[PDB]
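Below is one structure, written out as structure tokens, with a few remarks after it.
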Amino acid sequence: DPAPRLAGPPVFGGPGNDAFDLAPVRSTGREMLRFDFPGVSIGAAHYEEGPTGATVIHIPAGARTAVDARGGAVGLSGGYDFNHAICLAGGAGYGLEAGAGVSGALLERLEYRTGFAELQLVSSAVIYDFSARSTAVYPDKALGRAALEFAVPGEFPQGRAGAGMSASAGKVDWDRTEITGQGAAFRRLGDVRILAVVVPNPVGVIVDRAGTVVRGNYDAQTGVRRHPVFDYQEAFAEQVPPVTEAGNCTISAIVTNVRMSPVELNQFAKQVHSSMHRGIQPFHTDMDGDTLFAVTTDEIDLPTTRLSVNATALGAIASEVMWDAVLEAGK
Amino acid sequence: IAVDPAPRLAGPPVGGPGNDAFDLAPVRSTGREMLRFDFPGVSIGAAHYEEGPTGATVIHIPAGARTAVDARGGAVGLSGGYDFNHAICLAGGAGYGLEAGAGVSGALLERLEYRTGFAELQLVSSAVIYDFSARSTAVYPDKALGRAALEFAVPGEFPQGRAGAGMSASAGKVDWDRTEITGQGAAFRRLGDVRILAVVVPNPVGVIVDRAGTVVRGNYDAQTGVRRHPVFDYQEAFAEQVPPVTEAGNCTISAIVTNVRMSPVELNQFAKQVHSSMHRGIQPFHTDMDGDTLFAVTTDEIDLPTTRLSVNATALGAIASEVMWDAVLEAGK
Ligand code: NA
Ligand code: NA
Ligand code: NA
């Protein structure tokens, strides 16, 4: 209601990358979102051997980017203010290797030109998905390259796909952790386009607009999911240590076509990222490594007439698109 | 430090091949000279590809060590940037060279028998220099080169000069005709039980300056036989009402490692102080044309005696600032 997807407790000491001839698989997930956003392509690939994967947002023209990183365990490479691709992956910090696969592939496509203005810029972020499985396989260069090679315009594989293969929510106790997925949502308003992509691996739980906990912290003894604050407040009431496992974060992107200055884009990124504490609770905690990329293709000038009404209004809309994406990941 | 007055002009950059065009064998970098130091628990390895030429330098601290990162300028190239690290990987190849850190990470995971508990994660922070203007290939530090640098790590040794990440580092990017090859550099001091190690790979837009204020590496004008401070070029452009010129692809990546226990707040303040101090030896510094990144690392081994603001961090910062200037001068020598 929704049915549980308990991850079960991890088994450590399983086989790693060296044990397999790892075969990239194109991730299709549970269903395909289709959208109209020329110049923005998405690819997703996984290793069944994990299972673990990578999701690549490819913007071949390059696009201005703001990064908003929060919590105590961020796993980020590049974090550039201009990107040709964003690579999201499992495997904790080891999975940043997938982004090197994307960077090297883009250098090849550029016929190995290395002038400073031709540098192919990939920002990468990762989730700790080793809790959700019993292997040590992680996204490697080959998997990042595969995700890029599978990238097509206007498609996103919802659910257990790419970086979302082994994403999970609700880390108060691993016995109550549930598999999430990745999610995406898209809106067009006049000529304005907003795409949200998210891979929620939070310490917290996914919450819908009614306040219902819909994924994470499921107790098989009760058949019910609980907001973590109730666990935490009873630990403090009982004067016992609260418990929670490390290895959490949400990694996300907003892509829009609206021209924004560097200041507007950074403020927009912060607003949208804070808004995600509506659908993920708690969020931005010391136990999380939350990283949001806000990307603009700089195509549309909004009509007007030092503080940006347009960034605030766009931020409010983009916040709703992102909440929709979080709910798709949890579905 | 007897800096060689002779010029080492890089020359103008050149359609060259990339990594898989070559059968790349890592070479253990020995540089011009070995620094020997006494700091158990800290090892340095340096590897290069002749075909670049380009390389990587890895500082390996297997215990793990608390770290503060201080990043400045408009072109920083960083991976991880963790507050706790088992290794720091410094490399050429611009952002492509961040791959070398993935090689270090994967090797450390193999050494840990593929254990993946959160507390057992092997944490590598990586930073890069743009060294493509100093050569004629697209070769960059890859996983194999990072792994090789880690495998070459020797306790208590550092190869000075054109070695590891320093192989194609360069200074003075007002005009590529006046750019000179630098190198990497290290210096070490022991004071009572305090140990301070500085490592630097200067690829600055600016020039290396000695304690007398002499420009000793970068911005060498072969028409005059002397190096001058970039400010002279910039002020002449503005006085002439013509655009100043300067090439992109600059930064200095560095580490300061000490055994003195510091809180996260002290360590971050220490990092900022030491990094700012490097504007003495590198000028200009922390510019929008640079991607300057300093890692300040404590191995948390000794408590300094005491008598909300840290005198110990300030005093240690002053001494570490001198060790780092010495390291910059060894890179430029
Ligand atoms: Na797509
Ligand atoms: Na050493
Ligand atoms: Na220690």
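Residues displayed in chain B correspond, in order, to Swiss-Prot positions 16-29, 31-323, 330-355.
Yeah, the Cβs are placed from backbone N, Cα and C, and that goes for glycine too.
Quoted from Swiss-Prot, the note on the mutagenesis of B:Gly111 to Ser is: Decreases thermostability by about 10 degrees Celsius. Close to B:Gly111 (mutagenesis position) in the fold, though at least 6 residues off in sequence, lie B:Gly93, B:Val144, each with a CB less than 8 Å from its CB.
According to Swiss-Prot, the mutagenesis experiment B:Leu137 to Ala carries this note: Decreases thermostability by about 10 degrees Celsius. According to its DSSP assignment, B:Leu137 (mutagenesis position) is coil. Residues near B:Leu137 (mutagenesis position) in space but far in sequence (CB under 8 A, at least 6 apart, same chain): none are found.
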Interval bridged by 6 absent residues [Cα of B:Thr323 to Cα of B:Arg330, Å]: 13
